2 protein chains.
Amino acid sequence: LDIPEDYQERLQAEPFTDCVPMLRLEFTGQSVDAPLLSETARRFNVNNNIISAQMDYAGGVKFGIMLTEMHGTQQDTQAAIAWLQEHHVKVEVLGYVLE
Amino acid sequence: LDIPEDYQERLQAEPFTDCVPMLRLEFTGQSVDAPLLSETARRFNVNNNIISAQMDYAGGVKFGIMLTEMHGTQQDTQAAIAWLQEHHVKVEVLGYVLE
């Protein structure tokens, strides 16, 4: 897993009403000049709650990992995840937690 | 300075018209439940562009550092920075960059 044991413990594979997805985000070389999480917060009215991160600035660009929760309506959440991927941020929904 | 060499090179101590603050954020036990950066994006119409981050999760809360640029109008970035400080995120303006 190499997520925190607290999350190993509460994570549920199956969605459930007003669950919240726990995400693993992977940056693969974006410029810092792309404000992707700040844009999703306004555009999709979601909150991206950072759990942890190992984000490296290497070669003048961004390569690394973040664990987050994404809070918002189900439609907004799905749209934000897809838009992140459409900008080549890899996104894995690791499972779902409460609220 | 202890930031990436290209930022060290570009960093100005004096604020200039349309400059961009380069921030260091230090997390010292903020809960994962507080959507600090997402809320500033909406509240103050700024972008928090992550440069790098080494953030750990422990006991339900967060510890570590992030380097960012903050983009927005002068009054908006001033208000977002003041609000993060008001909410006890340790913020340091390392200097200013184009553009």
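Heads up, residue numbers simply count up from 1 along the chain you see.
The way this entry was determined, per its header, is X-ray crystallography, 2.1 Å.
Quick reminder: no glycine exception, Cβ is built from N, Cα and C everywhere.
When secondary structure is read from DSSP and collapsed to three states, A:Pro35 (L-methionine binding site) falls in the coil class. Within its own chain, A:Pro35 (L-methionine binding site) has no residue 6 or more apart in sequence whose C-beta sits under 8 angstroms from its own. According to Swiss-Prot, the feature L-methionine binding site maps to A:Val32, A:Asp33, A:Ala34, A:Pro35, A:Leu36, A:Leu37, A:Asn49, A:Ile50, an assignment based on experimental evidence.
One mutagenesis experiment catalogued in Swiss-Prot, A:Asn49 to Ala (Swiss-Prot position 295), is accompanied by this note: Reduces the binding of L-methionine to undetectable levels. Less than 8 angstroms from the CB of A:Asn49 (mutagenesis position) sit A:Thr68, A:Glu69, A:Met70, A:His71, each of them six or more residues away in the same chain. The secondary structure of A:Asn49 (mutagenesis position), as reduced to three states from DSSP, is extended strand.
Around A:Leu37 (L-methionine binding site), the C-beta neighbours below 8 angstroms that are at least 6 residues distant in the chain are A:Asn48. The most densely surrounded of the binding-site residues A:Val32, A:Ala34, A:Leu36, A:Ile50 is A:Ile50 (count of other Cβ atoms within 10 A of its Cβ). Every protein chain shown contributes to the tally, and the Cβ of A:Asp33 (L-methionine binding site) ends up with 11 other Cβ atoms within 10 Å.
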